[PDB]
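*Asks:* If you scroll down you'll find the structure; I have some questions about it.
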Amino acid sequence: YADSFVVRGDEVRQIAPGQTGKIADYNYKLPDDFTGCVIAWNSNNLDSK
Amino acid sequence: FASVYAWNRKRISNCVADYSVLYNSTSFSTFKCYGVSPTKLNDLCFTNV
Ligand SMILES: *[C@@H]1O[C@H](CO)[C@@H](O)[C@H](O)[C@H]1NC(C)=O
Ligand SMILES: *[C@@H]1O[C@H](CO)[C@@H](O)[C@H](O)[C@H]1NC(C)=O
């Protein structure tokens, strides 16, 4: 499966098992026994006006 | 804030550590804990902060 969304640059560190914070607590949570990969990249040229 | 060579130290006591009040105020670029898991911080009490 593939999941996609947009966050800040300082909130990419929260997409990881065992993390705390607003994004992990209220928006998107990962299992402890996760098997997969995480990918991120900057999108200033498209998502900023 | 102080200079790095003359750094400052402050004592904290008799308080309730609800760090959810910082969510709308601050954005952090680095957060790392060493002797404790970040998901267990809501269930503990701390001695000599
Ligand atoms: C969160 O902070 C923003 C910017 O200071 C403010 O406009 C907004 O009203 C705040 N939200 C709450 C619920 O206080
Ligand atoms: C610091 O406190 C002042 C009020 O004294 C407030 O206006 C300001 O937004 C606060 N800054 C942060 C980032 O918490």
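Going by Swiss-Prot, the residues shown for chain B are 347-395, listed in order.
So this one's electron microscopy, 2.5 Å, going by the header.
Heads up, the Cβ atoms here are built off N, Cα and C, so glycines get one too.
B:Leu368 to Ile appears in Swiss-Prot as a natural variant; the accompanying note says: In strain: Omicron/XBB.1.5, Omicron/EG.5.1. Among the natural variants in Swiss-Prot is B:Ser371 to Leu, noted as: In strain: Omicron/BA.1. A natural variant is reported in Swiss-Prot for this position, B:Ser371 to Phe, and the note states: In strain: Omicron/BA.2, Omicron/BA.2.12.1, Omicron/BA.2.75, Omicron/BA.4, Omicron/BA.5, Omicron/BQ.1.1, Omicron/XBB.1.5, Omicron/EG.5.1. Among the natural variants in Swiss-Prot is B:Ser373 to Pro, noted as: In strain: Omicron/BA.1, Omicron/BA.2, Omicron/BA.2.12.1, Omicron/BA.2.75, Omicron/BA.4, Omicron/BA.5, Omicron/BQ.1.1, Omicron/XBB.1.5, Omicron/EG.5.1. Variant annotation in Swiss-Prot: B:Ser375 to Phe, described as In strain: Omicron/BA.1, Omicron/BA.2, Omicron/BA.2.12.1, Omicron/BA.2.75, Omicron/BA.4, Omicron/BA.5, Omicron/BQ.1.1, Omicron/XBB.1.5, Omicron/EG.5.1; the structure shown retains the original residue. In Swiss-Prot, a natural variant is listed as B:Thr376 to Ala, annotated with the note In strain: Omicron/BA.2, Omicron/BA.2.12.1, Omicron/BA.4, Omicron/BA.5, Omicron/BQ.1.1, Omicron/XBB.1.5, Omicron/EG.5.1.
For each feature listed, report its degree of burial, its nearest neighbours and the pertinent distances within the displayed model.
*Replies:* Within the same chain, no residue at least six positions away from B:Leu368 (variant position) has a Cβ under 8 Å of its Cβ.
For B:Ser371 (variant position), applying a Cβ distance below 8 Å and a minimum sequence separation of six or more within one chain yields no residues.
Mapped onto three states, the DSSP output places B:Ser373 (variant position) in coil. When Cβ atoms from all protein chains are considered, those within 10 Å of B:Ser373 (variant position) total 12, not counting its own.
With a cut-off of 8 Å between CB atoms and residues at least 6 apart in sequence, the same chain places nothing near B:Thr376 (variant position).
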*Asks:* Tell me whether B:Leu368 (variant position) sits in a helix, a strand or coil according to DSSP.
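*Replies:* The three-state answer is helix.
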